[PDB]
Amino acid sequence: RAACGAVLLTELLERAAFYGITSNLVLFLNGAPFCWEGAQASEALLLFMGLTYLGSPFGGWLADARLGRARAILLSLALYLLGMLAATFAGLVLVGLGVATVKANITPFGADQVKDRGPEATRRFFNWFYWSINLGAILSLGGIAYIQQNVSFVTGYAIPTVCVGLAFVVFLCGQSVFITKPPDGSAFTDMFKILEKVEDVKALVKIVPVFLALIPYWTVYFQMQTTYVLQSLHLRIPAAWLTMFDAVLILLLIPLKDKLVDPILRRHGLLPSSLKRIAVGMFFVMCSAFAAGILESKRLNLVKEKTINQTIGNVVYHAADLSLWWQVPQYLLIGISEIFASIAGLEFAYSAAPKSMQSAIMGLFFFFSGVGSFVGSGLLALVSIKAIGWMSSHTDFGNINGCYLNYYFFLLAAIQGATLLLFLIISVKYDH
């Protein structure tokens, strides 16, 4: 239909711009634009990310009553372009709000273009949606690297600006064929305060427990991502490309997963719902945490005998004799888990959402994921205390050797176990 293609393309540019912003924010804010403190840039980026996570439910509400699911995205992209065409705190707030609204509004609108075909069509569209997001991240990183290398640094913001602008142009061009739904609502507040609209309230209350189950999984996922990024510099490597291993792996795996799982699972006749797929993803996170803990424990045991100097980046991280390739099973497990879990959870959040406020539900889901990321950061901060020990190295970039991480990984695995059991209980209660 090419409408899903245009939606995917717009998501590609939006994700590319957002990932470029997140990667290069602190480097740009190193001190040239009157922010000359590492903590001041760190809190600026943290505030930007927190507002991005917080504004998604509000972006969904704005697309519930005032505007539809197309005018809202167009206005969000206009705000995006204005922000990248811009004291700076107001601009950062504008950019964060635009990102939140566009992220919370594209996905349900994208699934709406194909919903009539069938539930399997929605699953295929969401698979390709996540694939497009990851390809956008990879392309953004490669493009900014190529531009900063071949061309001078004067065009640093140029790539995000052209990405956002091109997204606006393709969205405007596609609007002529896109399928749109008129907005309605603002008549549900009195329904859940007394204790089709009644069944809507029942669906709304039944949705929440699965999100309360999913949030600690989000904390574990974000903490695991950060710890893997921080660990890969301490293994013998034969800038910031170490955070794209998962992206490359899932980019290579998603088409293979589709063509080599869905036809056979459909053929076998035992194709499960989304909750089972989320449970499988959490089980693979379990296995990933166990494998990472084992690998890091062996690396620390080898470090205790001798160390090897490394000079990756501007820091002088001291590495071990283990090659970086030894982390391939870890990232393979985490990629399989991501494919089986994130896509399934997104599909369930879209499908089980009320037929009239899908955008609000998806925004709430994204806000819950962000709150989980914050909870995981708080857990990392709590663990670093001297009363319990474990991680005891922050400095400017840290030195993990001589500091415990195996117990941290196994704590992550145990938290994942508790969450998996609790989510299994809620899934049984939901589908029974």
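Residue numbering for chain A follows Swiss-Prot; the residues present correspond to positions 34-119, 156-264, 310-352, 366-559, in that order.
According to its header, the structure was obtained by electron microscopy, 3.6 Å.
Each Cβ is built from the backbone N, Cα and C atoms, and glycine gets one as well.
The Cβ of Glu44 (mutagenesis position) lies under 8 Å from the Cβ of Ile175, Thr176, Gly179, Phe198, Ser201, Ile202, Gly205, each of these being in the same chain and 6 or more residues away along the sequence. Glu44 to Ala appears in Swiss-Prot as a mutagenesis experiment; the accompanying note says: Does not affect interaction with TASL.
DSSP classifies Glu47 (mutagenesis position) as helix under the three-state reduction. Its own atom aside, the Cβ of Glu47 (mutagenesis position) has 26 Cβ atoms within 10 angstroms in the protein chains shown. According to Swiss-Prot, the experimentally introduced change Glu47 to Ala is described as follows: Does not affect interaction with TASL.
A simple way to gauge crowding: the CB of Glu465 (mutagenesis position) has 25 other CB atoms within 10 angstroms, across all the protein chains here. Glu465 (mutagenesis position) falls within a helix when secondary structure is assigned with DSSP. Annotation of the mutagenesis experiment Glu465 to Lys in Swiss-Prot: Abolished transmembrane transporter activity. Abolished interaction with TASL.
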| field | C-alpha spacing of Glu465 (mutagenesis position) relative to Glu47 (mutagenesis position), in angstrom | value | 21
| remark: Unmodelled stretch of 36 residues flanked by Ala119 and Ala156; CA-CA distance (Å, integer) comes out at 10
| Across the 13 residues that the deposited model omits, what is the distance in Å between the Cα of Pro352 and that of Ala366? | 14
| query | With 45 residues left out of the model, how far is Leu264 from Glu310 at the Cα, in Å? | reply | 17
